[PDB]
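Q: Next up is a structure, given as structure tokens.
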Amino acid sequence: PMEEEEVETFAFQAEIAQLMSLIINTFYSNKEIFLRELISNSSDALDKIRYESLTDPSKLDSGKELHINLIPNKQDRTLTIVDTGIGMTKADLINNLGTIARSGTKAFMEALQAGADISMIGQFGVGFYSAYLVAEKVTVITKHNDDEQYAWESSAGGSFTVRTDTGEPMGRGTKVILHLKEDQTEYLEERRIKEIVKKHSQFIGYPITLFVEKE
Ligand SMILES: Nc1ncnc2c1ncn2[C@@H]1O[C@H](COP(=O)(O)OP(=O)(O)O)[C@@H](O)[C@H]1O
Ligand SMILES: [Mg+2]
């Protein structure tokens, strides 16, 4: 019997859409900082569930281990960053990943126009959008204790979608799936991933593991 799935399409807030266009259509060196930004997000989400669990230990029923996994896939050209952090409810996903204005967005675009390094993006409260330095499409799968599993996705161009995820269940957390641009396949290489984790993400307070498919 044919399955039926609901999709909701949302417009990015106008300056977030302008920032995404600037990130995609301008050459930047130092693109590797995308991974620092996504690991930082995971670390923040791990902190949240860790503290929430102090008030309410049953919040870890959906899984006690607090960690980050990095999964390059050379066959489908994706790099996935998975955490067991707090996750996002549907409302969190729509509000925090594109609809609500970020106070730093205009300042950051001015800084970039004046020649700032793209590394400065996290300081402006818009670090997630660094994924578009290396990815043509991003899919975020997330599960929060309060709610069902959802999938957010965008290829930029001004819009994103949200749907209930019918894929593999996660117990709790977020997976960011980067569909890499053709010229950015270095970020599937185990040596390159280890290099940029060591350079930029050395003080994060949860274990990170890199899973490499046997060649
Ligand atoms: N791995 C994650 N788990 C939970 N929420 C996340 C994740 N990544 C991003 N988010 C949500 O998206 C928001 C935007 O992230 P970002 O653009 O990096 O800004 P910032 O980290 O400065 O808030 C975060 O504040 C958070 O609410
Ligand atoms: Mg961030």
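Here Swiss-Prot sets the residue numbers for chain A, with the shown residues being 11-225 in order.
Header entry for method reads X-ray crystallography, 1.3 Å.
In case you wondered, yes, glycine gets a Cβ from its N, Cα and C as well.
Under mutagenesis, Swiss-Prot gives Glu47 to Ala with this note: Strong ATP-binding. Strong interaction with HSF1, HIF1A, ERBB2, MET, KEAP1 and RHOBTB2. No effect on interaction with TSC1. Recorded in Swiss-Prot as a mutagenesis result, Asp93 to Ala carries the remark: Impaired ATP-binding. Strong interaction with HIF1A, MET, KEAP1 and RHOBTB2. Loss of interaction with HSF1 and ERBB2. Los of interaction with TSC1. What Swiss-Prot says about the mutagenesis result for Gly97 to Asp is this: Abolishes ATPase activity.
I'm curious about the neighbourhood of these features; can you describe it?
A: Neighbour count (other Cβ atoms within 10 Å of the Cβ, all protein chains): 22 for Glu47 (mutagenesis position). DSSP assigns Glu47 (mutagenesis position) to a helix in the three-state reduction.
In sequence order, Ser52, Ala55, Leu56, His77, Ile78, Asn79, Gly183, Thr184, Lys185, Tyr216 are the residues of the chain that are 6 or more apart from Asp93 (mutagenesis position) and have a CB within less than 8 Å of its CB.
According to its DSSP assignment, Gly97 (mutagenesis position) is coil. The Cβ of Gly97 (mutagenesis position) has 26 neighbouring Cβ atoms from other residues within 10 Å, across all protein chains displayed.
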Q: Cα distance, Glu47 (mutagenesis position) to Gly97 (mutagenesis position), nearest Å?
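A: So the alpha carbons of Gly97 (mutagenesis position) and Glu47 (mutagenesis position) sit roughly 16 Å from each other.
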